[PDB]
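Worksheet: one structure, shown below.
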Amino acid sequence: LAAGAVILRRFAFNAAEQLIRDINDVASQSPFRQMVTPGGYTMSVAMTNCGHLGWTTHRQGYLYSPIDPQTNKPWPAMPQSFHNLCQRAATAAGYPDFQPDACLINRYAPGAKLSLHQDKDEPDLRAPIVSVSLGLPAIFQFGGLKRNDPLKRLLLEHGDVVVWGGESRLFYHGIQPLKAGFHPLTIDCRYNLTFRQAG
Ligand SMILES: O=C(O)CCC(=O)C(=O)O
Ligand SMILES: [Fe+2]
């Protein structure tokens, strides 16, 4: 249960293969990299971005940049497959006007994890975030408006799309260590795309 959240399991099943081809295309321009947090610690999840803006870590904290700090070049353009799926999911969830200008791409290797955090780097917290999972299943955990609220667990599997809007948009959340396994399309990892209106 998550007020404001719209869970569309297997919604992206049909576009999965194409999405994976485009993730590889994006990674060819802006390679996956394990960003270092302001405290000086390497994240276990590997990331990259496509679209006008990209989420990244900085010395002063977190922020969106139109330039890839590693390549010093713009992030790859938002592929059509990405925009089309996000549009259908957003509209289906009730957000037909949602127009993302950034897509953070996370890659989870076996054991990779993402500790509890809030996504508050966006200008308007009223705009939802569309999440698309691919490959191996992962346990998504979330709490409440506070970092010490009751944590709930939700398994996200290949093709699962969740539109995080309303109150859920501000919930603390994370991903538990990815259990080892095999998937025909991603082999041994999980991918997650999150579309955001960062501009
Ligand atoms: O991988 C996930 O399902 C969570 C992605 C996320 O919330 C983020 O990276 O900010
Ligand atoms: Fe997040």
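Here chain A follows Swiss-Prot for its numbers: 15-213, in order, are the residues you see.
Just so it is clear, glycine is given a Cβ too, placed from its N, Cα and C backbone atoms.
Feature annotations, reproduced from Swiss-Prot:
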- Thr51 to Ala: Slightly reduced activity towards single-stranded DNA containing 1-methyladenine. Reduces affinity for undamaged DNA (MUTAGEN)
- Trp69 to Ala: Abolishes activity towards single-stranded DNA containing 1-methyladenine (MUTAGEN)
- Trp69, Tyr76, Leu77, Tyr78, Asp135, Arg161: substrate binding site (BINDING)
- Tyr76 to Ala: Reduces affinity for damaged DNA and activity towards single-stranded DNA containing 1-methyladenine (MUTAGEN)
- 113-213: domain 'Fe2OG dioxygenase' (DOMAIN)
- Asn120, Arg121, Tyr122, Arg204, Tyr205, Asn206, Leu207, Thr208, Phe209, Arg210: 2-oxoglutarate binding site (BINDING)
- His131, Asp133, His187: Fe cation binding site (BINDING)
- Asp135 to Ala: Abolishes activity towards single-stranded DNA containing 1-methyladenine. Alters substrate specificity, so that the enzyme gains activity towards single-stranded DNA containing 1-methylguanine (MUTAGEN)
- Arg161 to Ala: No effect on enzyme activity. Decreases affinity for damaged DNA (MUTAGEN)
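Contact annotation for recorded positions (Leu77, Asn120, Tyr122, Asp133, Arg161, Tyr205) versus ligand 1: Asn120, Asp133, each with CB under 6 Å from a ligand atom. Only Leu77, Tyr78, of the binding-site residues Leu77, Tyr78, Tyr205, have a C-alpha within 10 angstroms of the C-alpha of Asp135 (mutagenesis position). Between the CA atoms of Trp69 (mutagenesis position) and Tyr205 (2-oxoglutarate binding site) there is a gap of 16 Å, rounded to the nearest whole number. The number of other CB atoms found within 10 A of the CB of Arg161 (mutagenesis position), across every protein chain shown, is 10.
Relative to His187 (Fe cation binding site), the recorded positions with Cα atoms inside 10 Å are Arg161, the candidates having been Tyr76, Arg161, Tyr205, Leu207. The shortest Cα-Cα distance between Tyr78 (substrate binding site) and any of the recorded positions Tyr122, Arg161, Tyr205, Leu207, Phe209 is the one to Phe209.
The DSSP breakdown of the domain 'Fe2OG dioxygenase' (113-213) into helical (H, G, I), extended (E, B) and coil residues amounts to 5 helix, 44 strand, 52 coil. Taking the mean position of the Cβ atoms of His131, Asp133, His187 as the Fe cation site, the remaining residues of that chain whose Cβ falls within 8 Å of it are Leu130, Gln132, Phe185, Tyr186, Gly188. Cβ contacts within 10 Å of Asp135 (mutagenesis position), excluding its own Cβ and spanning all protein chains shown: 16.
Among the recorded positions listed (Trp69, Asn120, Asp133, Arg161, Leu207), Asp133 have a CB atom closer than 6 Å to some atom of ligand 2, in sequence order. Here substrate is bound by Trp69, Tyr76, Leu77, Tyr78, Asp135, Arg161 per the record. The longest Cα to Cα distance in that group is 23 Å.
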